[PDB]
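Peer 1: Have a look at this one before I ask anything.
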Number of protein chains: 2
Amino acid sequence: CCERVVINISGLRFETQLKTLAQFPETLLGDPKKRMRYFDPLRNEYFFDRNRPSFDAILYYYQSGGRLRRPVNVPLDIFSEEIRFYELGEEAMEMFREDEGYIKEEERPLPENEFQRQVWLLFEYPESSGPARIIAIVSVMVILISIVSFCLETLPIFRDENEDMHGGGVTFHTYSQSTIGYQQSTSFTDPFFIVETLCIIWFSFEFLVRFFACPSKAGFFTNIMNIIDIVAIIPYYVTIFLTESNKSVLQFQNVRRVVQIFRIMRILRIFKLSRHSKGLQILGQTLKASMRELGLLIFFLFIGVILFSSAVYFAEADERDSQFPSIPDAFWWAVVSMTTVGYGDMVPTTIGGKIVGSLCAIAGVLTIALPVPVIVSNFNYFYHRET
Amino acid sequence: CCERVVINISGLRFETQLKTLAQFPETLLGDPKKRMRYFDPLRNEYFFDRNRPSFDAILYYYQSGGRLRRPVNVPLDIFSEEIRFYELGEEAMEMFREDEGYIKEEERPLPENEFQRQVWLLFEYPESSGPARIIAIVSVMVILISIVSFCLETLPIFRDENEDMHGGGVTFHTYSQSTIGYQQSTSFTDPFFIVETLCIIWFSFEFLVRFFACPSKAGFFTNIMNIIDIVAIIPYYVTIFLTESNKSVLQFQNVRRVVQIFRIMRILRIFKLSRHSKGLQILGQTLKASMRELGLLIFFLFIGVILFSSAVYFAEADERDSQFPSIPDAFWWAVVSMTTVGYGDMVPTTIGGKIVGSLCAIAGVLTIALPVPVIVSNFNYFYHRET
């Protein structure tokens, strides 16, 4: 109880009470059978020829009762080899790394089929083999092929080479060539409509095979990089069900631009690269670690837009020739001028509207730049977090 | 082994076993004949009246077995004079500076001719003499003279004062005055064609003399600042061989704009200043230390371009009067608006196309600024790395 224990770490003395070290009986300093081999009987002390600045954090682990932390001048490779010597446990080591942030609990469980397991690693880890890389090399090239095929449909070398090459009317079958961007047929004479179709065969045979061989079946749809897989393949099928099921009149009066919405939503197939790029996931995590502080930006900009769109609207009010007809006209202008893009479509003209307009140039710097280095410090942190 | 050795560094006492210090027998603490003169027999210790915080890193060099590192509070001038006292070797000093980054292995071997050596330093080091500066003073001025001569060819005080001063047709001899920018002749009445020719005589007599006096002959073309030398002088010769060898008809149908490509590639003669500016090489190294992290920028922008070019194309779709004819038209617009240059050539007009268009102004800040301070921290690091 009152017995004081002198621990000598390479010439540095650390006297402690015996009931402090005996608080933790399974460590090297808590078990008397373990620390028996370090006792110097001529000096009545425990001599450890070990690192010197590491032990003040090891000593205060016992005094505070379990609160250890790394000293500022002791690196992570030196100090982690001291926790393993002093035997502070597998339990107080995990509390140490989480404070540190060296928290990598990734353990890929296989599907357990032993070929359902074996084929799973062929489609989850490119690093297992040469051909494991090849699928990743394929599927990265796959997405690009769809994109160029998607973008070229819009080109007026080819959308002017449509079924309505002159553009006079609108047919129910020409709705696909003008608002779905390809001509669906069992003959499939549309070349892009083939090339569009080819990639979807790859994506499902990625996905469905990845669905049947997943270990976790229920939490499959909480993983975000599986959601993008699903949203990719759908407007393909929405294209076909409009063609296959519908043999009727007056469908455009129900939903026609709703179809044109879907022709956009194809565009988020580009996010499928997230499974392959390490760097794109770091953006995916930086935003995941900034969803409140990003909201500082938008809300500070929403303040900035309204305050100056109005204030320029009334200094540009008394014109018959004003470039600013309303205030939600001037929401376009403010974001052209707080973000300092600056177009020239509409610019203030009056003497007051310039004085208002010039404050808004400064204030957009003072609105973007407040929560930007909040973000970029996270991104820099999440980038090198692999090291 | 069991024996303990007390080392006293200006009143601070470090105790270590004798078999720890005897692990490294050629140092001052490992050789008993060297440390004999520091022994205090009345206290049974080795007394060193030396720096106090330096020795904890010197002591842990012996305990860890060769892992030394500088303490955070001990400067580089103080701590490097302690490694020389404690005699940790020429071998563990080099491992120290590389961790430190004080790695300057530059040793210019001469060409060994003793005048082939001596003239080599006249064209590799401006600091050997006054005239050694003068060649650098000349050649820096040389490059500028070529550039002004290159730019003034394009001027419509002079390209409108061409052989086709009215511009009616195209001759085989007037192709040089209109697509090579000078009139080649043995008379050489074109003044620029002289001035162009004059600089190339300097560049080769730089380069070829630098080629014959190089010590390293095989690795001459791995050094990047020799490649720029080569690519400079070539379209000069491509000009002449087109004039000298060709006496025939119908050569423009084979390659004519390929000649016009070459008239550009003259422009990278400006990189020849890299041999002279210290600062331009720091750019050359910062990019050399960022070729993956720069690829974070382009790939994050390539994502940003495609996503918003499409999303504005469909919100600006249902106009007959739309400024956005296709999506690869709108790649031009996105980079005008993610980089916040902002031109006015084409701007969205619809209510949806502005709401799409205004997100892309914010998101270009959130795409450039993520890997920019990655780069600029390197450039700041490589700038002061000379100190």
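All residue numbers here begin at 1 and follow the chain in the order shown.
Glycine residues also receive a Cβ, built from the backbone N, Cα and C atoms like all the rest.
Annotations for this protein, taken from Swiss-Prot, read as follows:
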MUTAGEN   A:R4 to L (Swiss-Prot position 34)  No effect on channel opening
MUTAGEN   A:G11 to A (Swiss-Prot position 41)  Loss of channel activity
MUTAGEN   A:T16 to D (Swiss-Prot position 46)  Impairs protein folding. Loss of tetramerization
MUTAGEN   A:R52 to A (Swiss-Prot position 82)  Loss of channel activity
Peer 1: My list of mutagenesis positions is A:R4, A:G11, A:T16; which of them have a Cβ under 8 Å from any chain B Cβ, in sequence order?
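Peer 2: Sorted by position along the sequence, the hits are A:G11.
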Peer 1: Output, ordered by sequence, the same-chain residues six or more apart from A:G11 (mutagenesis position) with a CB under 8 Å from its CB, or 'none'.
Peer 2: A:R52
Peer 1: Name, in the order they occur in the sequence, the residues of the same chain whose CB lies under 8 A from the CB of A:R4 (mutagenesis position) and which sit 6 or more residues away.
Peer 2: A:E15, A:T16, A:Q17, A:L18
Peer 1: Mind giving me a neighbour count for A:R52 (mutagenesis position)? Other Cβ atoms within 10 Å of its Cβ, every protein chain shown.
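Peer 2: Around A:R52 (mutagenesis position), other Cβ atoms within 10 Å: 17.
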Peer 1: Does DSSP put A:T16 (mutagenesis position) in a helix, in a strand, or in coil?
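Peer 2: DSSP assigns A:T16 (mutagenesis position) to strand.
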Peer 1: When a 10 Å sphere is centred on the Cβ of A:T16 (mutagenesis position), how many other Cβ atoms does it contain?
Peer 2: 17
Peer 1: Can you see whether DSSP assigns A:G11 (mutagenesis position) to helix, strand or coil?
Peer 2: coil
